[PDB]
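Quick notes on the structure that follows.
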Amino acid sequence: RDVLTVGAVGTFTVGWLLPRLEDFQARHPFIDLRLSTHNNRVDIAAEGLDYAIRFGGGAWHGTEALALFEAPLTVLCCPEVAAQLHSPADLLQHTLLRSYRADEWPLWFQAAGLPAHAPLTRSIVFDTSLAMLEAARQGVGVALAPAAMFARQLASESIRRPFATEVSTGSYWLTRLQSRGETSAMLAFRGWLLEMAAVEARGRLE
Amino acid sequence: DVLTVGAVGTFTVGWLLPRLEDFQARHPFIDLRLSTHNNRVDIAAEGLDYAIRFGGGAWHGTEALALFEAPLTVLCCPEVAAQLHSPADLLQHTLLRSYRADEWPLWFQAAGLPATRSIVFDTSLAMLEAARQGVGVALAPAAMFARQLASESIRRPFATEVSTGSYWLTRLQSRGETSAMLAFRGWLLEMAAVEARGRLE
C-alpha cells in the first residue's frame, strides 16, 4: 500500500539513481519502493518488476521503453596508465577492457579518427561497467564506459579521462512489459524519474 | 590455443585478476578469454570451458572443484561504523541484501541475535559501492574487498562472520578437459591453496 518494484542496471543504480532516490522518498512517502539491481539482461516477468531501467537502443520485444538520456562512451583508466597515453594510437599497447557489446571499441576508434579495430586479445569482457572500472582502477587495462556514471570517481580524481573523444551507442531507458497496466505508484515514479532525467540531459549541453 | 573462463565478477576483480599476470607468465602461449557474469550462468549456452561460481558445489551436470570458502561479514562506510556499537544497532540502517535467499538471518543467528525495507543487489560489487556512498550496511565476503578495507574507505565493524558457500571451478561433465584447461586448473588450485592457508595463518 502501495508497492512499487523497480529493477535497474547496477551501474545506473550506484552511479546515478541512488544519489537522487532520497528526493523521491521525500516527495512520495507513501510509496514502498523495492529496488533491485541487474546486469542488463533483466527479465521483467521472472523478477517480478513493475519497471526495469536498462541500457541500449530502446527496442526490446514486448516492451514499452521511455528514453531517459544518452550515455556516450569514453576511455577511462587509472592515472598510472593515463600518463603513458599521448595519442589514442597508444591504446593498442594496453589491455582493452570491453563489454559484451562487441562493436563499442571499433565505433570509438572511428570517432577518434582511427581504423575500426577490432579488439580480440588482448582483452577481457565484462558483464557490468562497475566490474570494468574496478579492473581499470587496479591497472589491469583501459576501460570504455559512460563517463556520466562514474562522475564521483572522476571528480575525486580516482580515475582519469585521457581523451576528449566520445561515441554515442545507447541510452538509458525506463521499460515496462506491454502486457501490464501502469499502476498509480508506477505513474508517480515515472513522473519523478523523467523530471530528474531531464535535468541530466539538460546538464550535458550545459 | 584458446581457453574461455567465465568468472563471477566480484571474484574476478577482487581476487583473480591481480594474480593472472603470474599465470600468463608461466604459460605465455595460452590465449585466455576471460569473461564475467553475475553467478547465474548456463555453461553450455555461454560456450565456456570453465565457469567460476559462488555456492554449494552441487550444480547438475557439472564437475565442481572447490577453491576456498567465502564467509560473509558486515561492511559499511566510516561514519555508519562509528554509529555501530553492537549488532542490534544494525536495524537502524537499511540492510543491503544480495539476491540470495537469504544471508542476513544466518548472520544474525551467528552473532547471537534472534529473528528495514531495502535493496537487493545482483553483484556484491554494486552492493559495496552503495555501502561506500552511505546508502546502507552491506553483508559480503570481506576477502573480495581487501583493497577497500586496506585504505579504510570500507570498515568491518564486527568480528562475526557466517559461511554460506564457497567459490568453485565448474565444468560440464560433457566436454573434454583441454590441455590449456588442465594447466589453468593446476595453476588456479595452487593459487587457491595459498589463499585458504592464509586464512588459518
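One-based numbering along the chain as shown.
Backbone N, Cα and C atoms are what each Cβ position is placed from, and that goes for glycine too.
In Swiss-Prot, the entry for mutagenesis A:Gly10 to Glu (Swiss-Prot position 102) states: Abolishes the activation of ampC transcription, probably as a result of destabilization of the protein. The structure shown retains the original residue. Here the Cβ of A:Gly10 (mutagenesis position) has 28 other Cβ atoms within 10 Å, regardless of which shown protein chain they belong to.
The Cβ of A:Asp43 (mutagenesis position) lies under 8 Å from the Cβ of no residue that is in the same chain and 6 or more residues away along the sequence. Swiss-Prot gives this note for the published mutagenesis A:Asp43 to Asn (Swiss-Prot position 135): Increases the activation of ampC transcription, independent of the presence of beta-lactams.
Record note (Swiss-Prot), mutagenesis A:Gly62 to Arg (Swiss-Prot position 154): Causes significantly increased basal transcription of beta-lactamase ampC gene, probably by acting as a hypermorphic allele. Increases resistance to beta-lactam antibiotic ceftazidime. First observed in clinical isolates of sequence type strain ST175. The unchanged residue is displayed. According to DSSP, A:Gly62 (mutagenesis position) sits in a coil region rather than a helix or strand. Long-range Cβ contacts of A:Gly62 (mutagenesis position) within its own chain (separation 6+, distance under 8 Å): A:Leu177, A:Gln178, A:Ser179.
Proximity to chain B, taken as a Cβ less than 8 Å from one of its Cβ atoms, holds for A:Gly10 among the mutagenesis positions A:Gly10, A:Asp43, A:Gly62.
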